[PDB]
Amino acid sequence: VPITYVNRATXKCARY
Amino acid sequence: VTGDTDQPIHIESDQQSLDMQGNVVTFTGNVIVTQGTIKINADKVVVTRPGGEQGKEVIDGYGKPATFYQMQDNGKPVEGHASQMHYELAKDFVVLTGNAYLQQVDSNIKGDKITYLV
C-alpha cells in the first residue's frame, strides 16, 4: 500500500 | 462499508523534513495515519529509504497519542495503546511496545509489548 502525505504548511501533497 | 487494504495510506502533520543523502524522513506534530477502517496516531514517524529495493521501507512511529483503532462492519471493533509502534507496506512485521494493550471478541492481552502480525 503506497505512502502519501499532505503538507499543512504550504497547502499541497506528496508520495515518498 | 468500504475497504481498508483497498485504500492508500493517508498521512498528515505540520512539520515535514527529508534528506536525499541522509536517506531519512521526519514528520512532527500529532501525525495521523489512516487507511479505510484503520486509524493509527503518533507525534513522529521514521522511514529509511535505501532504494534499489522497491517496497521494503518500514514506518516506525513514536510519541503520544501512540494509539490504534479499527471498526469493521462485521461487528468487530479493535483498539489499543503503546509508547512505540512498527507499521509496514504489505505483511513484513508489526509490533507495539511500551505498556502495550489490545482487545477484540476472541482476543485479550496486555504487557510491555504485544506480538501480533499484520
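Chain B is numbered as in Swiss-Prot; the shown residues are, in order, 28-145.
From the backbone N, Cα and C atoms, a Cβ is placed for every residue, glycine too.
B:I36 (mutagenesis position) counts 18 other C-beta atoms within 10 Å of its own C-beta, drawing on all protein chains shown. In the three-state DSSP assignment, the secondary structure recorded for B:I36 (mutagenesis position) is strand. According to Swiss-Prot, the mutagenesis experiment B:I36 to D or E carries the annotation: No change in activity.
B:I38 (mutagenesis position) counts 21 other C-beta atoms within 10 Å of its own C-beta, drawing on all protein chains shown. For the mutagenesis experiment B:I38 to D, the note given by Swiss-Prot reads: Decrease in activity.
Experimental mutagenesis at this site is recorded by Swiss-Prot as B:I38 to E, annotated: No change in activity.
Here the residue is the original one, but Swiss-Prot notes a mutagenesis experiment at this spot, B:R76 to D or E: No change in activity. B:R76 (mutagenesis position) falls within neither a helix nor a strand when secondary structure is assigned with DSSP, and so counts as coil.
Sequence-distant contacts of B:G138 (mutagenesis position), defined as residues of its own chain at least six apart whose C-beta falls under 8 angstroms from its C-beta, comprise B:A127. One entry in Swiss-Prot concerns the mutagenesis experiment B:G138 to R. Its note says: Cannot complement E.coli lptA-depleted mutants. Exhibits lower thermal stability. Has a lower propensity to oligomerize.
The distance from the Cα of B:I36 (mutagenesis position) to the Cα of B:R76 (mutagenesis position) comes to 17 Å. Annotation for B:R76 (mutagenesis position): spatial neighbours B:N50, B:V51, B:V52, B:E84, criterion Cβ-Cβ under 8 Å with sequence separation of six or more.
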